[PDB]
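> What follows is a structure written as C-alpha cells; I'll ask about it next.
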Number of protein chains: 2
Amino acid sequence: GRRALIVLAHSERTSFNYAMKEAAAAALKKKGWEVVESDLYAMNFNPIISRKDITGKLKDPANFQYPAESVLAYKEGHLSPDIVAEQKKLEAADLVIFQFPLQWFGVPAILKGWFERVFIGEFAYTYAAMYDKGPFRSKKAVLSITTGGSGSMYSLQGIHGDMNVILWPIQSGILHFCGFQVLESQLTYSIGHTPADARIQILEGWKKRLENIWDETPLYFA
Amino acid sequence: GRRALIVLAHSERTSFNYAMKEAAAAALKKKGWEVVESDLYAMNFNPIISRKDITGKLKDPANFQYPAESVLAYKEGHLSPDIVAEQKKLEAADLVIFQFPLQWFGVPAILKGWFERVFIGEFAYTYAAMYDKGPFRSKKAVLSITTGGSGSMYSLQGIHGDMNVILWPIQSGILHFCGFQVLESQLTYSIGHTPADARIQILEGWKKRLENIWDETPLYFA
Ligand SMILES: Cc1cc2nc3c(=O)[nH]c(=O)nc-3n(C[C@H](O)[C@H](O)[C@H](O)COP(=O)(O)OP(=O)(O)OC[C@H]3O[C@@H](n4cnc5c(N)ncnc54)[C@H](O)[C@@H]3O)c2cc1C
Ligand SMILES: Cc1cc2nc3c(=O)[nH]c(=O)nc-3n(C[C@H](O)[C@H](O)[C@H](O)COP(=O)(O)OP(=O)(O)OC[C@H]3O[C@@H](n4cnc5c(N)ncnc54)[C@H](O)[C@@H]3O)c2cc1C
Ligand SMILES: O=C1Oc2ccccc2C(=O)[C@@H]1C[C@H]1C(=O)Oc2ccccc2C1=O
Ligand SMILES: O=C1Oc2ccccc2C(=O)[C@@H]1C[C@H]1C(=O)Oc2ccccc2C1=O
C-alpha cells in the first residue's frame, strides 16, 4: 500500500499532458497505490517566492533574506498554508511523478516556482545532508516529459545537444540534491507529429511501465 | 549611442543583486548608453503562460494550444499589453543583461516565466531561424549570477559539477537559441562569505567590465 504524488504543470485539461496524468493515476490506483495530485494550474499555485511565504513577524524585516527566513519559518511552523499543504503531500509520498511539457529546455515556470517555494531548507535539504544523504532518500521521483522536438534533435549530433545534459540541473541539481532516488525519465518526443492511435499506445506504454515502476533500478550518480 | 536593457529577478531592493543592477545601470549611463529596466518583482510581472496572454477571440478555444495561439497573436497584434511592452524593450535593446541569484541551478521562476511569455514564436525564434540565424543575432546578452556556493563546488571535482554544463540550457537553450551573441557570464560566488569591502570591489569590477562590454568576444557555439 504505497503512496504516490503526481505534480502536473499544464494549463489545459484537453492537453496530452493532462491525459498522461490521468493515465498515471489510473494505472497506479489499479495497482493498489494511493494517489494524491498537485495540478499547479488548477490550484492556481503561486510560484513566486516572497516574504509572504512566512506568516507573522520576521527576524530581519529591514533586510529580508529568503533562505534564512524561510528555513526558520519551516522549523518554527510559520510557513504559508499553501506551502505547508504541499510539503505534507511530499512527506506522505513514496513516489513523486512530475508531468510537464518541456519549456525552453526545462520545467515550466509554475513548476520551477513550486520547487523554490516548497523545497525549503531543513525540509528538502540541508547544507550538511544532500544528495545520497538527502531528506528524501527513502523516496523515488520520475520526470515524464513531452517535447515538440525529436529525440534526434536532442542528441550529440542534433542541434539541441544531448537530453541528459539538458535534464541534469533538474534530475541531479534538484531531485537527487534533495535525496530522491531518481528513476529514468519518460520522454515523449515529437508530440505534434504523433497520430491518434500512436498517442493511445503512448498512454498504454506509460501505464504499463507504472505497473512495476517501484522495482526499477534508479539512475547512477557519481 | 547604444541601448541596454537590464532584467532583474530579485524581490529585495536591499539585496546585493539590486546593488549589481544599480552598478550596471550607472556604469553604462556614464558611458553614454541608454538604460531601460525590467525589475520583474517591482513590476509584479506575471510569469504564468495562459490563454489570457491573448486578447480577443481565439482560433480554437475548445482545444487551446499556447504555441499556435501565441504566435498568431504576435503576428496579428493580439498579445496582452504587458508582454507587448516587454517585447518592445527587447526590440530597442542592443545589449540585454540578466541579473539574478542562482536558484536551484537556474533562473528564478519569475525570470523563467518572463522567457516563456515574452519570447513568443516569430518574435524571438522561428523553427526555420534559430541559433546563428535567430532574430536577435544583432544583439548581445549576458548573465550576471550570484551564488551561495563556491566556484570550486561548481567544478568537475566539486559536488555540483561544472557551472558551464549547468548554464547550458540558459546560455545555449534560450539566449543563443534566439540568436543572441552570448557574452561570458559574470559569476559572483560565495555571496554569504563575502565581507563588505570585497563586495564593493565586486561592484567596481563589474562596472569596470561594462566600460568595454560591447567590444568583448562572444562565446563560441558549435
Ligand atoms: C513556452 C514554451 C516553450 C517550449 N519549449 C520547448 C523546447 O525547449 N523544446 C521542445 O522540444 N519543445 C518545446 N515546446 C513545445 C512543447 O514541449 C510541446 O508543445 C508540448 O510538449 C506538447 O504537449 P501538450 O500536452 O501541450 O500537447 P497538446 O498539443 O495539448 O496535445 C497534442 C495532441 O494530444 C491529443 N490528446 C489529448 N488528450 C488525449 C487523450 N486522452 N488520448 C489521446 N490523445 C489526446 C490532443 O488532442 C492533441 O491532438 C515549448 C512550448 C511552449 C509553450
Ligand atoms: C530558492 C533558492 C534557491 C537557491 N538555489 C541555489 C543553488 O542552486 N546554488 C547556489 O549556489 N545557491 C543557491 N541559492 C542561494 C542564492 O544564490 C544566494 O542567496 C544569492 O545569490 C545571494 O544573493 P542576494 O542578492 O540575495 O544577496 P543578499 O544576501 O541579499 O546580500 C548579501 C550581502 O550584500 C550586501 N549588500 C547589499 N547591497 C549592497 C551594496 N550596495 N554594497 C555593498 N554590499 C551590499 C547585503 O547587505 C548583504 O550583507 C538559492 C537561494 C534561494 C532562495
Ligand atoms: O518542433 C520543433 O520543430 C523544429 C523544426 C526544425 C528545427 C528545430 C525544431 C525544434 O526545435 C522543435 C521544438 C521547438 C524547440 O525545440 O524550442 C522551442 C522553444 C520555445 C517554444 C517552442 C519550442 C519548440 O517547439
Ligand atoms: O551555501 C552553500 O553551502 C554549502 C555547504 C556545503 C556543501 C554545499 C553547499 C552549497 O551547495 C552552497 C549553496 C546551496 C546550494 O548550492 O543549493 C541550494 C539549493 C536551494 C537553496 C539554497 C541553496 C544553497 O545556498
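Here chain A follows Swiss-Prot for its numbers: 3-224, in order, are the residues you see.
So this one's X-ray crystallography, 2.2 Å, going by the header.
Cβ atoms are placed via backbone N, Cα and C, with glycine included.
What Swiss-Prot shows for this protein is this:
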- A:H12, A:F18, A:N19, A:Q67, A:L104, A:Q105, A:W106, A:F107, A:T148, A:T149, A:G150, A:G151, A:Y156, A:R201: FAD binding site (BINDING)
- A:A126, A:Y127, A:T128: substrate binding site (BINDING)
- A:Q105 to Y: Decreases the catalytic efficiency toward menadione. Increases the affinity toward NADH. Increases the catalytic afficiency toward nitrobenzene substrate. Has no effect on the affinity toward NADH; when associated with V-204 (MUTAGEN)
- A:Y129 to F or V: Abolishes the interaction with TP73 (MUTAGEN)
- A:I204 to V: Has no effect on the affinity toward NADH; when associated with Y-105 (MUTAGEN)
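Help me picture these features in the structure, burial and contacts included.
Under the three-state DSSP scheme, A:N19 (FAD binding site) falls in the helix class. All protein chains considered, the CB of A:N19 (FAD binding site) has 23 other CB atoms within 10 Å.
Taking a C-beta cut-off of under 8 Å and a sequence gap of six or more, A:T128 (substrate binding site) has these contacts in its own chain: A:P137. When secondary structure is read from DSSP and collapsed to three states, A:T128 (substrate binding site) falls in the coil class.
Residues within less than 8 Å, Cβ to Cβ, of A:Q105 (mutagenesis position) and separated from it by at least 6 positions along the same chain comprise A:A111.
Cβ neighbours of A:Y129 (mutagenesis position) (same chain, under 8 Å, six or more residues apart in sequence): none.
Applying an 8 A CB threshold to same-chain residues 6+ apart, the list for A:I204 (mutagenesis position) reads A:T190, A:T196.
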> Compile a sequence-ordered list of residues in the same chain as A:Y127 (substrate binding site), six or more apart from it, whose Cβ lies below 8 A from its Cβ; state 'none' when nothing qualifies.
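In sequence order, the residues whose Cβ lies under 8 Å from that of A:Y127 (substrate binding site) (at least 6 apart) are A:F121, A:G136, A:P137, A:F179, A:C180, A:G181.
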> Less than 6 Å between Cβ and the nearest atom of ligand 3 is the rule; apply it to the recorded positions A:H12, A:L104, A:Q105, A:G150, A:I204.
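Result: A:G150.
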> Counting across all protein chains shown, how many other Cβ atoms sit within 10 Å of the Cβ of A:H12 (FAD binding site)?
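Excluding its own Cβ, A:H12 (FAD binding site) sees 25 Cβ atoms within 10 Å.
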> Would you identify the secondary structure of A:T148 (FAD binding site) according to DSSP, in three states?
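The three-state answer is strand.
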> Below 8 Å between Cβ atoms and chain B: which of A:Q105, A:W106, A:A126, A:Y127, A:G150 make it? I'm asking about the recorded positions.
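From A:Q105, A:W106, A:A126, A:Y127, A:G150, the ones near chain B are A:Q105, A:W106, A:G150.
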